[PDB]
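> Shown below is the structure under consideration.
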Amino acid sequence: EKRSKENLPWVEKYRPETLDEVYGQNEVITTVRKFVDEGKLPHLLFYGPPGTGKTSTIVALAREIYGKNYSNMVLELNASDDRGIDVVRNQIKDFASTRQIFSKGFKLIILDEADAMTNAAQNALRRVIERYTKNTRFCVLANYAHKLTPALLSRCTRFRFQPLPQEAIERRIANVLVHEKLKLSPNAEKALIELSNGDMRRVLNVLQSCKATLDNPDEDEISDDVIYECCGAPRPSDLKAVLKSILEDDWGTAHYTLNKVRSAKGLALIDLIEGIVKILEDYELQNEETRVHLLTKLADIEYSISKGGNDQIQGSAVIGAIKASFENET
Amino acid sequence: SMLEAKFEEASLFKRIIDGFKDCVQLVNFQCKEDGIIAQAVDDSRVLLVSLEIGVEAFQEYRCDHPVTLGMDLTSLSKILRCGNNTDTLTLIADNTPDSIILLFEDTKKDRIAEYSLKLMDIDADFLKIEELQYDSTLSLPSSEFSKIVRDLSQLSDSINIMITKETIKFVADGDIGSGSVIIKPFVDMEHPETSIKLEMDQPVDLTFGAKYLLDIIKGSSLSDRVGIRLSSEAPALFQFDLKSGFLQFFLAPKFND
Amino acid sequence: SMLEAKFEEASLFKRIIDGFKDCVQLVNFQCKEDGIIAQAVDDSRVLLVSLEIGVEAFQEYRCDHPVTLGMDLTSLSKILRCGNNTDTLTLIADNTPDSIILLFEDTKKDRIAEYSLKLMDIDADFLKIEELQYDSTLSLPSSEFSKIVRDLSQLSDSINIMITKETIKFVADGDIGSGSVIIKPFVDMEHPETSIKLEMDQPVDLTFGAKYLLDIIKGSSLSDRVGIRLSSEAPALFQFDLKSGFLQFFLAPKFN
Amino acid sequence: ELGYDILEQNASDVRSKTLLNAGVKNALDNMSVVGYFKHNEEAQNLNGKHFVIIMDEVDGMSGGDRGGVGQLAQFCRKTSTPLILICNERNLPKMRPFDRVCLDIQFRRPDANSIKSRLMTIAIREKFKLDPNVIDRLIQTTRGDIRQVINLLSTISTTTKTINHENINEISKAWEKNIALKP
Amino acid sequence: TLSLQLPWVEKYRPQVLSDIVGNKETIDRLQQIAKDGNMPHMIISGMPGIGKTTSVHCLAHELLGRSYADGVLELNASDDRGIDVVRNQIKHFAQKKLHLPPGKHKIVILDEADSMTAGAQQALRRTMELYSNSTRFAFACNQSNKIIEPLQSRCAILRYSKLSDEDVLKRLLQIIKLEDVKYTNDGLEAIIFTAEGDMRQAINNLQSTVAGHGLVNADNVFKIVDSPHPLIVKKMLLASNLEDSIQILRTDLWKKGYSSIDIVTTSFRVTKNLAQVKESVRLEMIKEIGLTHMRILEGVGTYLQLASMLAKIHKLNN
DNA sequence: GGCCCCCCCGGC
DNA sequence: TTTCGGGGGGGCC
Ligand SMILES: Nc1ncnc2c1ncn2[C@@H]1O[C@H](COP(=O)(O)OP(=O)(O)OP(O)(O)=S)[C@@H](O)[C@H]1O
Ligand SMILES: Nc1ncnc2c1ncn2[C@@H]1O[C@H](COP(=O)(O)OP(=O)(O)OP(O)(O)=S)[C@@H](O)[C@H]1O
Ligand SMILES: [Mg+2]
Ligand SMILES: [Mg+2]
């Protein structure tokens, strides 16, 4: 790196260093801590969605086992490094079959993002894992479990990293606010958690952008409005008004309301579609075909939007689909 | 400039780099007022290389403050090949440099070739793994060690070294057969350059990969003798002494099982 | 150790091995109280190598009962190359052996190097090389024959040897013209080594491929005079005499 | 049976143009030293001095054998000694070079009535009961493979001393040959 | 803290053929072969965590006794097994001379032989035949179809079945008795339920429990272990109403952290093998699932797409 | 020993 | 037949 840690992005500045700084995965953290505290470390696998703390957890565990010099006592490989059959057959085998250079102890191999590895390399890894288990332990990290071969999964003990809970996100936000000398409104925190979707990376990025947005962060307070302008996301009031107009007004009024709401702050149609879907999924529809039509048509519109197209036609299609689907309610 | 170090003959640095370019990828130099000390670890984390070129090997060596330089041996060798084998070589660096300057000068003519190699942000420590008290320390001509390694590696991919009282044994057990070479200490006053010395504390028996020894033996072109220090629970040290510095290979033995 | 053969120097064994290493891949030695014999058939089943070393080639030799040892030329040569040229080479084998031990000992530096080579299982029985009434018994110096075959192989892929009254014709009809060589019985007193002698009984005309003859002449450095025994229709016998023993190449002829 | 001396090359040998033109080629028009030194005392055994070349598993010539197929095809038309090629499937594109340079001999799957007596003889010698009525089924289990059916008998007889209708179903289901179908 | 304990999967790996549970007929055949000898060329096939490698290793060890280090040549996917290796190293090993008891032969073990290329398998053909009087071959594979027909013809087929709940329970109870592990019946039932016939997974989960929480009960097992998501997908796709299917998809899969691609692939696989639904309905469902899978692959992977897939599936199943 | 080239699979 | 990427196996050097 260069200069102090204050030059780093918040996603990297607040990376957990120890195992007590990881939040939202209490069960997994406790289990791994107990395993490391008694020498009962098996071949580990961490399966989870993006931005949940798998890499942070494994690096913290390696630091706990070895110490500050963990980088000189582990073999860490990821998607940026070639991991072909030759690599598995030579480099990994040599690392697993040899003693530590610096200080005594067992050998740890961290194959981060192993789901990117080919089937041949994973197959070659089988006996490598099973033969040097006396002195070596393997850790695998994955987001998609369908890419891993059945045998490799069979040889590993699985741990699932759940989407981050609300309480853990609030505690981390409190720590970040205290360190950064920031003030966050309760509704601002609510909006941040809602838009995070269980990812701490999104929380930290949005909070950094909000801090940048404030003119005088020293005594200014971050409000839900700041989040909405920073992210460009529709306000809940805007979504509610659009849905109300679509559901109990004529086509002209609905079109005018949608256009005005979108042009007030330059909102995107995709965010509106997601918001309306979230609102409608809480509705109690009398008829199932209403929900079926809503889901099918909105999914089609979302797929069409994903490839460009005409924005006005797409908005009119959204309005018409909602109206037609709700006509079935009677 | 902050650091200015002149090699009278570029062949010296080319040979020193040639001694360990086949076993490591990224090297880290750390220049001080007492010379240039460099470290390099291999991709498998099984072999470490430590070089300690001294200030007596340069025509003039000036270094104000310690300076770190992370480099890739492939690019360094590529550029060093550019310069001729009859020209003086100046290594130049500035405060917190972004590049290292290699200046080839031919006093015969007025031709000056300056090459700037961009540095890498390699942040690591040396840890000075030089375990105090080893179990056995032997010294013998590099030619004999190279011959033994080349002969035995053709039998097996693993070579076992046993140190017993006045006995050094190299054993290989392959598929077609096995091969054992036994050498005992001896001294010749007429030609001490060929003598073999052994100082023993406890018996030693350590296995090593043939590929790493084949890589290490390439340093015999720099020194006529090699010193091998072995100790259980510690990596094996293979030292080749130079005019003012030395080149050390720390090789981790294989797990016994 | 039942078999404890000991060559004076490792040069001899390596030289004999190189004499016939390039034509065969698997060899089989019978070692008895009278010496060592070996028979090997090439992969093409055309060229047979018959080697024998007497007890006079060994400084010391001891064999309780006959031992059959099957080996591969590549591995043996690789193990032999490891030892130095000026050492003592001891071939050691125990009862019902599964491997053969080669000990290279240097008494000056006091160096011992032990290489164990695993033996192969060879079932092919040795072909009975019974004495044949060879019609023609030519004998010529090694250098002349080596040069003649090397020169003729460049012109044609096979050469026809014709033995007639005081006439030896190495015809080499082929792609490059029809260049040939002719020799006659010659005798010299200053250097008897260059003494070409012919003992023909009935005229002989036999053709042989270039590859096998090249392989045979590759071993010319192991002797000085080569004895070529030819018959009307039978494999030609190329003999190199050793200090104690011999090395024969039986090369089958070609059709017509 | 005809007295010829056999020279054989299998897939375990590297049958590439470079080594094929330096190996077996010379034997195409050369006598056998083994034949002469083995049949010297025999009479009327002319074939003993000749060669018969047997190239087994030609279809097994993978990338390790470069240009071997073309060289074999060339030899087929310019060989002075009998040459027999053996392959499993003849209708591959890779086997086209042998289109009309060899006499093609097809070996079809033997019927269940051809090896019946052989199976009785094996059962009698090995001291286990093999009811003839279940023999036919076994032939369908291995799709007319004599080696496979013999191996099946050897393996099952290890613990089961009777091969009857009360257990043939299990053996047939557990030893079914799964041959990939064609277009 | 820097010393590792041997996992139970390796600490209690069967060392004698009598300790291998399941496939009683094949194990008895192997035991009788070991008692007598004359081991034939064999191919052991099956699914992960059943004891194929254990069976082959135990057979070789018991057959060759002290000569294991000289008469066994083991090669797996972690070793080079190309055409050159087969044509040189294996050929030399087969041609090697070694003294063994009357009815014993050298053993060439090729673990995970399925990965071997066609050329190497073809080269092995005549080598297995010319030297069958001194060497025998034991292939171990997961997919027998990857081994060429000529090689299968020369060997004895040994297709292993999945371990039943009774055998897994027996081995697990033996391990618990040896390690003196407190347990409850429901915990063992949950361990077997998650194992799905995989003994390695069963032992790994049993160690994770006890190592993690102590007493083995359903609560701790399910705290550390997750019920196989294929069953959740099957329940989602068999719901009578769209509301229930969406509720399952949200609560049990989306909120648990499972990716959309994993969900759609599992749905495809589960729909393939739903024997209680007609083939035409399954084919229509597979068409819809393929449309959704293509959409997800294009990059649009969202909860809305999976909800639309469920809605279309319920449309078809009506 | 190292490039350089050609050929062949890819789900479970 | 057939749009990359990975692996093997041979050919120059
Ligand atoms: N449980 C967590 N506790 C605190 N911060 C977290 C946590 N998880 C993620 N983060 C934050 O997000 C950043 C990235 O965390 P990562 O460890 O990279 O997540 P990840 O699951 O390994 O990413 P993937 O699966 O490779 S996309 C960290 O620097 C942390 O600041
Ligand atoms: N029948 C069994 N009895 C007892 N333990 C078993 C049994 N099968 C598997 N195991 C246990 O699981 C561990 C691994 O068994 P393996 O023999 O490696 O399975 P495998 O079928 O050979 O794996 P694959 O097919 O290469 S993925 C053993 O060490 C045993 O501890
Ligand atoms: Mg990560
Ligand atoms: Mg296995």
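Chain D is numbered as in Swiss-Prot; the shown residues are, in order, 369-551.
Looking at the header, which is where the method is noted, we find electron microscopy, 2.8 Å.
Heads up, the Cβ atoms here are built off N, Cα and C, so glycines get one too.
I grabbed these lines from Swiss-Prot:
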| type | residues | note |
| --- | --- | --- |
| MUTAGEN | D:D427 to H | In cs mutant CDC44-2; causes cell cycle arrest |
| MUTAGEN | D:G436 to R | In cs mutant CDC44-3/4; causes cell cycle arrest |
| MUTAGEN | D:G512 to A | In cs mutant CDC44-9; no effect |
| MUTAGEN | D:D513 to N | In cs mutants CDC44-1/5/8 and CDC44-9; causes cell cycle arrest |
> What are the sequence-distant neighbours of D:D427 (mutagenesis position), meaning same chain, six or more residues apart, C-beta distance under 8 angstroms?
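D:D427 (mutagenesis position) has long-range Cβ partners D:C455, D:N456, D:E457, D:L460, D:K462, D:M463.
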> If you measure D:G512 (mutagenesis position) to D:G436 (mutagenesis position) at Cα, how many Å is it?
31
> Drop a 10 Å sphere on every Cβ of the mutagenesis positions D:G436, D:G512 and tell me which sphere holds the fewest other Cβ atoms.
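Comparing Cβ neighbour counts within 10 Å for the mutagenesis positions D:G436, D:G512 gives D:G512.
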> As a test of the contact definition, list every same-chain residue at least 6 positions from D:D513 (mutagenesis position) whose Cβ is closer than 8 Å to its Cβ.
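Result: D:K545.
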> Does DSSP give D:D513 (mutagenesis position) helix, strand or coil?
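DSSP call for D:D513 (mutagenesis position): coil, neither helix nor strand.
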